[PDB]
Amino acid sequence: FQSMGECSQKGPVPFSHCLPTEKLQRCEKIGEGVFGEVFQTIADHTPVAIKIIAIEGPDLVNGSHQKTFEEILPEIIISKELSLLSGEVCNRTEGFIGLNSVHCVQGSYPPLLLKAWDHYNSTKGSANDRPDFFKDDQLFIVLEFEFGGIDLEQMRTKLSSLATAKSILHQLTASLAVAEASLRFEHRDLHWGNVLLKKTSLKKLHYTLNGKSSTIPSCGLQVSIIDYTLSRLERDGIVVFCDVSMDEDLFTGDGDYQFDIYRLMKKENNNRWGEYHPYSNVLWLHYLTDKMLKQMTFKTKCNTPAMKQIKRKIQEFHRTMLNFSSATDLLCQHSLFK
Ligand SMILES: [Br-]
Ligand SMILES: [Co+2]
Ligand code: NA
(Lines of atoms letter the chains of each structure in order from A and count residues from 1; the text may use other names and numbers.)
(Lines give C-alpha, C1' and ligand atoms only; values in the text may rest on other atoms or scores of the structure.)
(Ligands and ions follow the chains in the order given, each with its own letter.)
Protein backbone atom coordinates (compact mmCIF):
# COMPACT_ATOMS: atom_id res chain seq x y z
CA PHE A 1 0.00 0.00 0.00
CA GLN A 2 1.02 3.60 -0.73
CA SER A 3 1.77 6.27 1.97
CA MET A 4 2.72 3.77 4.74
CA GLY A 5 -0.75 2.10 4.56
CA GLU A 6 -2.76 5.38 4.72
CA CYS A 7 -3.31 5.53 0.86
CA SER A 8 -5.60 2.85 -0.72
CA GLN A 9 -3.28 2.36 -3.84
CA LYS A 10 -0.87 -0.67 -4.17
CA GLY A 11 2.28 -0.64 -6.46
CA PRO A 12 3.83 2.52 -7.93
CA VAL A 13 1.50 5.38 -8.96
CA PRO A 14 1.92 7.94 -11.76
CA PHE A 15 3.06 11.42 -10.94
CA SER A 16 -0.49 12.57 -11.63
CA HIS A 17 -1.63 10.75 -8.43
CA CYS A 18 0.46 13.12 -6.28
CA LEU A 19 0.37 16.08 -8.58
CA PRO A 20 -3.02 16.41 -10.25
CA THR A 21 -3.07 18.99 -13.04
CA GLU A 22 -3.85 22.07 -10.97
CA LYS A 23 -1.37 21.15 -8.24
CA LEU A 24 1.29 20.44 -10.84
CA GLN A 25 0.55 23.75 -12.63
CA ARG A 26 1.13 25.62 -9.39
CA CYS A 27 4.53 24.02 -8.66
CA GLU A 28 7.52 26.40 -8.16
CA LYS A 29 10.91 25.06 -7.33
CA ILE A 30 12.16 26.15 -3.88
CA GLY A 31 15.18 24.01 -3.16
CA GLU A 32 17.60 21.32 -4.17
CA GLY A 33 20.45 19.11 -3.22
CA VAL A 34 22.31 16.11 -4.45
CA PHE A 35 19.24 14.10 -3.33
CA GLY A 36 16.90 15.74 -5.87
CA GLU A 37 14.42 18.57 -5.93
CA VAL A 38 11.96 20.42 -3.73
CA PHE A 39 8.86 22.17 -5.10
CA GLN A 40 6.23 24.26 -3.47
CA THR A 41 2.66 24.01 -4.55
CA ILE A 42 -0.81 24.50 -3.15
CA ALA A 43 -3.78 22.35 -2.55
CA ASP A 44 -6.91 23.04 -0.59
CA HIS A 45 -5.64 26.62 -0.28
CA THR A 46 -2.61 25.45 1.67
CA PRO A 47 1.03 25.46 0.59
CA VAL A 48 2.97 22.25 0.66
CA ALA A 49 6.53 21.21 -0.15
CA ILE A 50 7.15 18.22 -2.39
CA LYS A 51 10.53 16.46 -2.18
CA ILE A 52 11.24 14.22 -5.17
CA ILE A 53 14.01 11.64 -5.02
CA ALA A 54 14.96 9.23 -7.83
CA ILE A 55 15.55 5.72 -6.65
CA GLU A 56 16.59 2.26 -7.85
CA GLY A 57 18.05 3.33 -11.24
CA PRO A 58 21.57 3.06 -12.66
CA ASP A 59 22.06 6.67 -13.80
CA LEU A 60 24.14 9.09 -11.81
CA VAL A 61 21.90 11.94 -10.68
CA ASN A 62 23.62 15.17 -9.67
CA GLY A 63 26.87 13.25 -9.77
CA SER A 64 25.86 10.52 -7.26
CA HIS A 65 24.28 7.05 -7.46
CA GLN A 66 20.64 6.73 -6.72
CA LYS A 67 19.53 5.24 -3.42
CA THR A 68 17.81 1.87 -3.38
CA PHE A 69 14.42 1.54 -1.74
CA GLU A 70 16.18 -0.01 1.28
CA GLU A 71 18.49 2.99 1.52
CA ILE A 72 15.66 5.55 1.32
CA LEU A 73 13.46 3.78 3.90
CA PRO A 74 15.21 5.33 6.92
CA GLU A 75 14.42 8.86 5.82
CA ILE A 76 10.76 7.91 5.21
CA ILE A 77 10.41 6.20 8.59
CA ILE A 78 12.13 9.04 10.46
CA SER A 79 10.01 11.71 8.67
CA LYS A 80 6.89 9.93 9.84
CA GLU A 81 8.00 9.37 13.42
CA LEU A 82 9.03 13.04 13.90
CA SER A 83 5.83 14.31 12.29
CA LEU A 84 3.82 12.16 14.71
CA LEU A 85 5.36 13.96 17.67
CA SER A 86 2.89 16.76 17.06
CA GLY A 87 0.08 14.53 18.19
CA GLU A 88 1.70 12.72 21.10
CA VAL A 89 1.14 13.43 24.79
CA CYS A 90 4.14 12.67 27.02
CA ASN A 91 6.69 13.81 24.41
CA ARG A 92 5.06 16.31 22.11
CA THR A 93 6.53 18.89 19.75
CA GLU A 94 5.49 20.66 16.53
CA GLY A 95 9.10 21.57 15.84
CA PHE A 96 9.68 18.94 13.11
CA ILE A 97 8.05 19.32 9.70
CA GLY A 98 4.62 17.69 9.16
CA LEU A 99 4.54 14.77 6.75
CA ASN A 100 1.34 14.67 4.70
CA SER A 101 2.07 11.69 2.45
CA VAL A 102 4.72 9.50 0.86
CA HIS A 103 4.34 7.83 -2.53
CA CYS A 104 6.43 5.68 -4.79
CA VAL A 105 5.94 7.13 -8.25
CA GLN A 106 6.87 5.70 -11.65
CA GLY A 107 7.41 7.74 -14.83
CA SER A 108 9.51 10.29 -16.64
CA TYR A 109 9.78 13.68 -15.07
CA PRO A 110 6.70 15.86 -15.61
CA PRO A 111 7.31 18.60 -18.16
CA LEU A 112 5.56 21.09 -15.87
CA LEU A 113 8.16 20.32 -13.16
CA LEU A 114 10.92 20.82 -15.80
CA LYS A 115 9.40 24.25 -16.46
CA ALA A 116 9.64 25.10 -12.77
CA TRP A 117 13.17 23.64 -12.64
CA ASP A 118 14.22 25.87 -15.57
CA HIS A 119 12.75 28.98 -13.97
CA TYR A 120 14.83 28.38 -10.80
CA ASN A 121 17.95 27.69 -12.89
CA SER A 122 17.42 31.00 -14.75
CA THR A 123 16.90 33.08 -11.65
CA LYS A 124 18.89 31.46 -8.80
CA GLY A 125 21.07 28.98 -10.66
CA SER A 126 21.21 25.26 -9.97
CA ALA A 127 24.03 22.90 -9.07
CA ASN A 128 21.91 19.96 -10.30
CA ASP A 129 21.34 18.28 -13.60
CA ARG A 130 18.19 19.14 -15.47
CA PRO A 131 16.06 16.11 -14.54
CA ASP A 132 14.92 15.47 -18.13
CA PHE A 133 16.76 12.23 -18.73
CA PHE A 134 14.54 9.79 -16.79
CA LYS A 135 12.67 7.06 -18.66
CA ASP A 136 9.07 6.03 -18.09
CA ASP A 137 10.11 3.14 -15.80
CA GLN A 138 12.04 5.39 -13.40
CA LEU A 139 11.02 5.18 -9.77
CA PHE A 140 10.87 8.12 -7.40
CA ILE A 141 9.87 8.72 -3.80
CA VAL A 142 7.66 11.74 -3.48
CA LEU A 143 7.38 13.10 0.05
CA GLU A 144 4.70 15.80 0.60
CA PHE A 145 5.43 17.94 3.59
CA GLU A 146 3.91 20.87 5.36
CA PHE A 147 5.41 24.08 3.95
CA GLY A 148 7.79 25.17 6.71
CA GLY A 149 8.76 28.67 5.54
CA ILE A 150 12.20 29.85 4.54
CA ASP A 151 15.51 28.37 5.64
CA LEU A 152 17.73 30.12 8.11
CA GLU A 153 20.54 30.48 5.47
CA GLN A 154 18.19 32.38 3.12
CA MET A 155 17.13 34.45 6.12
CA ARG A 156 20.73 35.51 6.86
CA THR A 157 19.86 39.22 6.43
CA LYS A 158 16.17 39.07 7.17
CA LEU A 159 15.63 38.62 10.89
CA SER A 160 14.73 41.39 13.25
CA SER A 161 17.27 41.04 16.07
CA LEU A 162 19.18 38.59 18.26
CA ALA A 163 16.04 38.22 20.44
CA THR A 164 14.65 36.25 17.48
CA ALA A 165 17.83 34.14 17.46
CA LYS A 166 17.15 33.26 21.15
CA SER A 167 13.66 31.99 20.34
CA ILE A 168 14.99 30.03 17.39
CA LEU A 169 17.66 28.32 19.50
CA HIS A 170 15.14 27.56 22.24
CA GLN A 171 12.68 26.05 19.78
CA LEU A 172 15.41 23.93 18.21
CA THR A 173 16.73 22.72 21.54
CA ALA A 174 13.24 21.83 22.79
CA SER A 175 12.32 19.91 19.62
CA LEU A 176 15.56 17.94 19.68
CA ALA A 177 15.11 17.19 23.45
CA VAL A 178 11.60 15.86 22.90
CA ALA A 179 12.84 13.65 20.04
CA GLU A 180 15.77 12.47 22.22
CA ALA A 181 13.35 11.53 24.98
CA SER A 182 10.80 9.79 22.72
CA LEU A 183 12.97 8.27 20.01
CA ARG A 184 16.67 8.49 21.00
CA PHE A 185 16.92 10.80 17.96
CA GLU A 186 19.99 12.40 16.44
CA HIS A 187 19.48 14.68 13.45
CA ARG A 188 23.14 14.45 12.30
CA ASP A 189 22.90 17.05 9.50
CA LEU A 190 21.32 20.15 11.01
CA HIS A 191 23.02 22.74 8.82
CA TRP A 192 21.24 26.09 8.44
CA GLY A 193 19.53 24.96 5.23
CA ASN A 194 17.52 22.56 7.43
CA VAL A 195 16.09 25.09 9.87
CA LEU A 196 12.91 26.63 8.49
CA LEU A 197 11.20 29.75 9.72
CA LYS A 198 7.64 30.87 9.24
CA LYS A 199 5.49 33.55 10.70
CA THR A 200 3.08 32.68 13.50
CA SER A 201 0.49 34.75 15.29
CA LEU A 202 0.98 32.57 18.37
CA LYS A 203 2.78 34.42 21.18
CA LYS A 204 4.08 31.23 22.62
CA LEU A 205 4.69 27.71 21.45
CA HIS A 206 4.00 24.61 23.52
CA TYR A 207 5.96 21.39 24.00
CA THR A 208 5.83 18.50 26.45
CA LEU A 209 8.97 16.68 27.60
CA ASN A 210 8.50 13.47 29.61
CA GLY A 211 5.07 14.59 30.64
CA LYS A 212 6.06 18.11 31.69
CA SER A 213 4.58 20.86 29.52
CA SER A 214 6.32 24.19 28.93
CA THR A 215 6.20 27.17 26.59
CA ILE A 216 8.59 29.21 24.45
CA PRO A 217 8.06 32.79 23.39
CA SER A 218 7.82 32.75 19.63
CA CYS A 219 9.02 36.24 18.67
CA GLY A 220 6.52 35.75 15.85
CA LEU A 221 8.27 32.75 14.31
CA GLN A 222 7.77 29.03 14.29
CA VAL A 223 10.80 26.85 13.62
CA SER A 224 10.65 23.56 11.72
CA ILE A 225 13.52 21.13 11.46
CA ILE A 226 13.75 19.24 8.14
CA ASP A 227 15.85 16.66 6.24
CA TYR A 228 16.39 13.34 7.91
CA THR A 229 18.72 11.79 5.35
CA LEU A 230 21.54 11.27 7.92
CA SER A 231 19.33 10.89 11.00
CA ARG A 232 19.09 8.13 13.54
CA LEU A 233 16.45 6.97 15.99
CA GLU A 234 15.11 3.83 17.56
CA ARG A 235 11.93 2.27 18.80
CA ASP A 236 11.97 -0.86 21.00
CA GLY A 237 15.70 -1.42 20.23
CA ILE A 238 15.28 -1.37 16.49
CA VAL A 239 17.68 1.30 15.19
CA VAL A 240 16.97 3.21 12.01
CA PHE A 241 19.95 5.17 10.66
CA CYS A 242 22.26 6.03 7.76
CA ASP A 243 25.47 4.05 8.00
CA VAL A 244 28.15 6.50 6.86
CA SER A 245 31.10 4.54 8.36
CA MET A 246 32.61 3.90 4.89
CA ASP A 247 31.76 7.29 3.41
CA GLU A 248 34.85 9.29 2.54
CA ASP A 249 33.63 12.59 1.18
CA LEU A 250 31.39 13.40 4.16
CA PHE A 251 34.43 13.86 6.43
CA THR A 252 36.68 15.80 4.05
CA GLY A 253 34.80 19.08 3.60
CA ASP A 254 36.33 22.46 4.28
CA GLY A 255 35.42 26.15 4.43
CA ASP A 256 32.60 26.07 7.01
CA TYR A 257 32.25 24.80 10.63
CA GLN A 258 29.52 22.55 9.16
CA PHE A 259 32.24 20.26 7.81
CA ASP A 260 33.99 20.02 11.14
CA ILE A 261 30.74 18.80 12.71
CA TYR A 262 30.79 15.63 10.56
CA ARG A 263 34.33 14.95 11.79
CA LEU A 264 33.44 15.79 15.39
CA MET A 265 30.45 13.39 15.30
CA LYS A 266 32.73 10.62 13.99
CA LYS A 267 35.14 11.31 16.88
CA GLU A 268 32.30 11.19 19.46
CA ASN A 269 30.88 7.90 18.14
CA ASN A 270 34.11 6.16 17.12
CA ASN A 271 32.61 5.74 13.65
CA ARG A 272 29.78 3.54 14.97
CA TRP A 273 26.64 5.22 13.58
CA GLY A 274 24.16 2.70 14.97
CA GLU A 275 24.94 3.82 18.55
CA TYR A 276 23.09 6.63 20.34
CA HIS A 277 25.26 9.72 20.93
CA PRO A 278 22.89 12.63 21.58
CA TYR A 279 25.96 14.85 21.95
CA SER A 280 25.72 15.15 18.16
CA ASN A 281 22.61 17.25 18.67
CA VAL A 282 24.63 19.56 20.95
CA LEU A 283 27.30 19.82 18.24
CA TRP A 284 24.75 20.90 15.65
CA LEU A 285 23.19 23.35 18.08
CA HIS A 286 26.67 24.81 18.64
CA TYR A 287 27.16 25.12 14.85
CA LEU A 288 23.76 26.93 14.66
CA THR A 289 24.62 29.24 17.55
CA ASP A 290 27.90 30.00 15.78
CA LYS A 291 25.95 30.91 12.63
CA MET A 292 23.68 33.20 14.70
CA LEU A 293 26.67 35.08 16.06
CA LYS A 294 28.98 35.09 13.11
CA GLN A 295 27.07 34.94 9.84
CA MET A 296 23.53 36.12 10.54
CA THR A 297 23.12 39.87 10.37
CA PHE A 298 20.10 41.54 11.91
CA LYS A 299 18.02 44.49 10.86
CA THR A 300 18.25 45.91 14.40
CA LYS A 301 21.54 45.53 16.26
CA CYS A 302 21.90 45.26 20.01
CA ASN A 303 21.75 49.00 20.63
CA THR A 304 20.33 49.07 24.22
CA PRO A 305 21.92 47.44 27.34
CA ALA A 306 18.95 45.00 27.47
CA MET A 307 19.73 43.84 23.90
CA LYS A 308 23.49 43.71 24.63
CA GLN A 309 22.41 41.44 27.52
CA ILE A 310 20.64 38.99 25.19
CA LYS A 311 23.75 39.08 22.99
CA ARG A 312 25.87 38.32 26.03
CA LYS A 313 23.60 35.42 27.02
CA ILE A 314 23.84 33.88 23.54
CA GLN A 315 27.62 34.33 23.59
CA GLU A 316 27.61 32.61 26.98
CA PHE A 317 25.56 29.77 25.51
CA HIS A 318 28.03 29.44 22.66
CA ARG A 319 31.01 29.08 25.02
CA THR A 320 29.32 26.72 27.52
CA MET A 321 26.96 24.47 25.56
CA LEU A 322 29.62 21.96 24.45
CA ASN A 323 29.84 20.89 28.11
CA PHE A 324 26.29 19.49 28.01
CA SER A 325 25.57 15.91 27.07
CA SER A 326 22.38 16.21 25.00
CA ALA A 327 19.72 18.65 23.88
CA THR A 328 17.68 17.37 26.82
CA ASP A 329 20.54 18.37 29.21
CA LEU A 330 20.73 21.79 27.54
CA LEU A 331 17.00 22.43 27.69
CA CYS A 332 16.64 21.31 31.31
CA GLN A 333 19.90 22.75 32.74
CA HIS A 334 21.15 25.64 30.63
CA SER A 335 20.61 29.12 32.08
CA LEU A 336 19.65 30.51 28.61
CA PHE A 337 16.30 28.66 28.90
CA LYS A 338 15.36 29.65 32.45
BR1 LIG B 1 13.32 17.42 3.82
CO1 LIG C 1 -2.05 8.35 -2.51
NA1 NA D 1 7.03 22.39 12.54
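Each position is counted from 1, following the chain as shown.
Any Cβ shown, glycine's included, is placed from N, Cα and C.
Swiss-Prot lists 24-338 with the feature domain 'Protein kinase', giving sequence analysis as the kind of evidence.
Summarising the annotation, Swiss-Prot assigns ATP binding site to 30-38, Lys51, 146-151, 189-194, 227-229. Cβ neighbour count for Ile30 (ATP binding site): 20 (other Cβ atoms within 10 Å of its Cβ, all protein chains included).
Counting every protein chain shown, the number of other Cβ atoms lying within 10 Å of the Cβ of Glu32 (mutagenesis position) is 17. In Swiss-Prot, a published mutagenesis experiment is listed as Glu32 to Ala (Swiss-Prot position 492), annotated Markedly reduced affinity for histone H3 and reduced histone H3 phosphorylation.
Neighbour count (other Cβ atoms within 10 Å of the Cβ, all protein chains): 22 for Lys51 (mutagenesis position). Secondary structure at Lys51 (mutagenesis position), taken from DSSP and collapsed to helix, strand or coil, is strand. Experimental mutagenesis at this site is recorded by Swiss-Prot as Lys51 to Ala (Swiss-Prot position 511), annotated: Strongly reduced enzyme activity.
Look at Swiss-Prot and you will find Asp189 tagged as active site, proton acceptor. The Cβ of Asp189 (ATP binding site) has 22 neighbouring Cβ atoms from other residues within 10 Å, across all protein chains displayed.
Taking the Cβ of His191 (mutagenesis position) as centre and 10 Å as the limit, one finds 20 other Cβ atoms among all the protein chains shown. Secondary structure at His191 (mutagenesis position), taken from DSSP and collapsed to helix, strand or coil, is coil. Quoting Swiss-Prot on the mutagenesis of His191 to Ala (Swiss-Prot position 651): Strongly reduced enzyme activity, markedly reduced affinity for histone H3.
Taken residue by residue with DSSP, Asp247 (mutagenesis position) is part of neither helix nor strand, so it is coil. Taking a C-beta cut-off of under 8 angstroms and a sequence separation of 6 or more, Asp247 (mutagenesis position) has no same-chain neighbours. Per Swiss-Prot, mutagenesis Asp247 to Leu (Swiss-Prot position 707) is noted as: Markedly reduced affinity for histone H3 and reduced histone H3 phosphorylation.
In Swiss-Prot, the entry for mutagenesis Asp249 to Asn (Swiss-Prot position 709) states: Markedly reduced affinity for histone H3 and reduced histone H3 phosphorylation. The structure shown retains the original residue. Taking Cβ-Cβ distances under 8 Å and a sequence separation of 6 or more, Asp249 (mutagenesis position) has no neighbours in its chain.
Under mutagenesis, Swiss-Prot gives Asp256 to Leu (Swiss-Prot position 716) with this note: Markedly reduced histone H3 phosphorylation. In this chain, none of the residues that are 6 or more apart from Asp256 (mutagenesis position) has a CB less than 8 Å from its CB.
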List the residues of the same chain that sit at least 6 positions away from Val34 (ATP binding site) in sequence and have their Cβ under 8 Å from its Cβ, in sequence order, or write 'none'.
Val61, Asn62, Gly63, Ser64, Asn128
Taking only the recorded positions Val34, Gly148, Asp189, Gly193, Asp249, which have a CB closer than 6 angstroms to any atom that belongs to ligand 1?
none
Alpha-carbon spacing, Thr229 (ATP binding site) to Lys51 (mutagenesis position), which is rounded to whole Å:
12
Other CB atoms, at most 10 A from the CB of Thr229 (ATP binding site):
20
Fill in the CA-CA distance, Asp189 (ATP binding site) to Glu32 (mutagenesis position), as an integer in Å.
15
Within a 10 Å radius of its Cβ, which of these binding-site residues (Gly148, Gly193) has the fewest neighbouring Cβ atoms?
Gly193
